[PDB]
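Take a look at the structure below.
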Amino acid sequence: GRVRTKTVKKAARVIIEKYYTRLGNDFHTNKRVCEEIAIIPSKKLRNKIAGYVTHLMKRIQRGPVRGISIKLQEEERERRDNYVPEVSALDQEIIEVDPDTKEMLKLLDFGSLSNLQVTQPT
Amino acid sequence: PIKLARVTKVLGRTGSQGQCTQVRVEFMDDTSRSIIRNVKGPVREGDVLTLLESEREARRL
Amino acid sequence: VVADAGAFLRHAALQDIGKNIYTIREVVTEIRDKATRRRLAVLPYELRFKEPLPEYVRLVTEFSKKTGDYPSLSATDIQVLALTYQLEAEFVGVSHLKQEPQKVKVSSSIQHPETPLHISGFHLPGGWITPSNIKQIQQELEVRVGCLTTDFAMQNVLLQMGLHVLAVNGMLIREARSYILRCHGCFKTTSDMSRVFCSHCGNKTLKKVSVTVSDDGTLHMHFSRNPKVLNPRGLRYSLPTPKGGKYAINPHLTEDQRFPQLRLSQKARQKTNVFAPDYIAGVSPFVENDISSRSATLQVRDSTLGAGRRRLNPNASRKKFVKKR
Amino acid sequence: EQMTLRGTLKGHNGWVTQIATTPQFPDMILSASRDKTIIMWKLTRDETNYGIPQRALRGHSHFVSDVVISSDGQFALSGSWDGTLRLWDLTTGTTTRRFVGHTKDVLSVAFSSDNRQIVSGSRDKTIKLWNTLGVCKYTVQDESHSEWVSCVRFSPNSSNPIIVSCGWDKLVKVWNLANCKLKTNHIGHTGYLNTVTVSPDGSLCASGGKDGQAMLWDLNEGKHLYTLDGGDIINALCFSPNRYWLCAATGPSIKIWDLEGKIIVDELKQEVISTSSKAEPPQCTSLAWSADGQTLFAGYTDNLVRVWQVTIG
RNA sequence: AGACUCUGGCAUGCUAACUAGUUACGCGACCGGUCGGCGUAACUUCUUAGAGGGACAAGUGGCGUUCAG
Ligand SMILES: [Zn+2]
């Protein structure tokens, strides 16, 4: 059958990683921009690269890939990562606690905690 | 009695040398009687056969 | 009439029943079954894709974390819930539906959680599965808008609001009998039945508890007052030193530990179906075992295979000549 | 005021990239395509079909990216990816002159009401001035564009003869004849540019591209005026000669704007099939407004020209 | 090994060809036509020999851990 070359793949990844903005879904446009971006000797090789780019973008615009880093999804990812809510999830009104746990707390000087609700195992 | 046939599905290749085709036969007698038969030669899905004996049933199990 | 993914999945042809047929565009694209997608490709098109306002989505989630279902829910699940709420607000009066649910009533019994009540075939002292009973087997069956939700986590939030919902059947659903899991360390409930570690404290400590939700909006839980359940039997046992590599099967202790991939070959994990139309021609009555591939010699097994073997306590006695894979 | 499909035009194998409508004849309309063929259509507007092809202008060795008509409906001009700029005769259906100078893909072609003023815009990073006979007037190199020259149009106005050139370098550059001097730089875009269209009055220009935001600039002032947001990428931009209407070809659909109130007029899309859910709908590459003021000519990736007519009510 | 290069298939697009050919136009021969008869204005269809294109699994559908294929 037919299988993609390592060289073709790596170059494609480079081209997507750097210049995602220039590329699209039109194969020919992607080919031409590739030709105007990278130092490619062979036509066939260039074509292959373009194809790989095209496939990649068909795939990538649906959802993010495992391999490369996009210059928009880096920002987006960062935004999603450095997120914090308004109210902390540990700052809770009433926390449910075991009798044993309560006992332990008492044996640590913290018998004067207010937020605890000692629920019995029914 | 001579009964005409249909081809519902082409299953695989039987025979020693891979010469016989195992084929699902629907009847053209309106009945949904699906008997699996062996054919010699090229058969595609949508062929119509002329079976000499309809009572026969080819290698099932 | 807001359709969930379960409606298409169970092939509920209730396109004749409702007129307000609306769904999310996401839930119909998430289905991986070919027959349901084939059904989507044919059905009389009166359905209309709708996405709700973020004001309503914020309002659903506001009390979804109060009822204790929000972790069990999905993103798409909230979307359907919000769709119903904003559709009810559009046509009918919004004042019908309550904000903030009710305090749950605790009612304990001495029955074991594994008792086969509410299983249709099983019968105590006549309860028969008949060729008439098959379409009747649904749940607990009793005007303009509703839902087609088969998921209980969905149904719970819907009925807490007071949104009149239904199932694959024509008439409205009143009482919702199902099981939920409660962790006996942190007491945080999940409606997701599949999971084995809790979302909160991560231990393998989730235990089955039966719940009922009325159309009124009241919840009650039946806790097991049975010492067999909360018994510290086969729990402390010495564990092997953690091995890495390709073949090492670790004892499985957290929900998110990285296992080395050990899959079964396609020759192996093919089950024989006898109801195939072309089955009779195939030489042998059963699909051949795999014995040639590496997965067989490494003794890679399916998750369902070896189930009760896990339930036995490790500090016990296996037969003198067996090793437990 | 509504927009409705009057008919559909079939005749191209490759994508319809540019449509050129003539003011002189409201009965014959020219359409460029990727199948290396530019078809002159004879309109019949029957229930069977809206128009039958009359002549197919074969000659180019690559995609015909831009076609343009003349002041009179007797001359055509095309710019194809092979670096060839070809002057066509619509009467004979044969080439008259061949304009050779570019090394790369000739993207866009410009033509005046004066007629003896031809400007080609190529990926060669170069603007070239041409005579009707084939003489190169002036080669532009001194700070033309950092990247590909996307689209080039003139100003159909009795005032200053101004050329507008947008590029892939994120800039809109304004040039003036006889001096060939950079008049106005227009900075305010995210992503590459695709199309430029000048007002029929000769006062405003509209530029768009990747961002999906049609940026409106003034010709006389050199000033920002409007920003018109859209869903997807902009392929083509269009003006109405009578209605003061900015029609922009978006992703799969077309979006019509009224600039007087910044209001949407109508969205234009026809697709019923839900079976191809994981497949992307055919994009609309070309867009041209007819001389009538009611008829729209839209070229798609589906290699199919669709026509839109105005039904009042 | 693959990749690299060539080669072949394709161009009524381009570059040319007094050792390639066609068309038209003159003269002649023959019965308004036939002529591998002869003489320069048409430039490449045929012929040649080069450049540049052109195919990349490009697109659609199905199958696929929904990815590799
Ligand atoms: Zn817990």
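Here chain D follows Swiss-Prot for its numbers: 3-315, in order, are the residues you see.
When the header is checked for method, it gives electron microscopy, 3.6 Å.
Note that Cβ sites are derived from N, Cα and C of the backbone, with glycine treated the same way.
Per Swiss-Prot, the features are:
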MUTAGEN   D:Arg57 to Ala  Decreased binding to PTK2/FAK1; when associated with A-60
MUTAGEN   D:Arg60 to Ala  Decreased binding to PTK2/FAK1; when associated with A-57
MUTAGEN   D:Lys130 to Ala  Decreased binding to PTK2/FAK1; when associated with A-127
MUTAGEN   D:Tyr228 to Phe  No effect on binding to SRC. Does not abolish phosphorylation by SRC. Abolishes phosphorylation by SRC; when associated with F-246 and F-302
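Across the structure, D:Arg60 (mutagenesis position) and D:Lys130 (mutagenesis position) are spaced 24 Å apart at their Cα atoms. When other Cβ atoms within 10 Å of the Cβ of D:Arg57 (mutagenesis position) are tallied across all protein chains shown, the result is 18. For D:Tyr228 (mutagenesis position) paired with D:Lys130 (mutagenesis position), the C-alpha to C-alpha distance reads 30 Å. A separation of roughly 29 Å, to the nearest angstrom, links the Cα atoms of D:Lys130 (mutagenesis position) and D:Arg57 (mutagenesis position).
According to its DSSP assignment, D:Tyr228 (mutagenesis position) is in a strand. For the mutagenesis positions shown (D:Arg60, D:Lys130), fewest C-beta neighbours within 10 angstroms: D:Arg60.
A 10 Å cutoff on Cβ-Cβ distances gives D:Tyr228 (mutagenesis position) a total of 15 other Cβ atoms nearby, all chains included. D:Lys130 (mutagenesis position) falls within a strand segment according to DSSP.
Under the DSSP three-state reduction, D:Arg57 (mutagenesis position) is assigned to strand.
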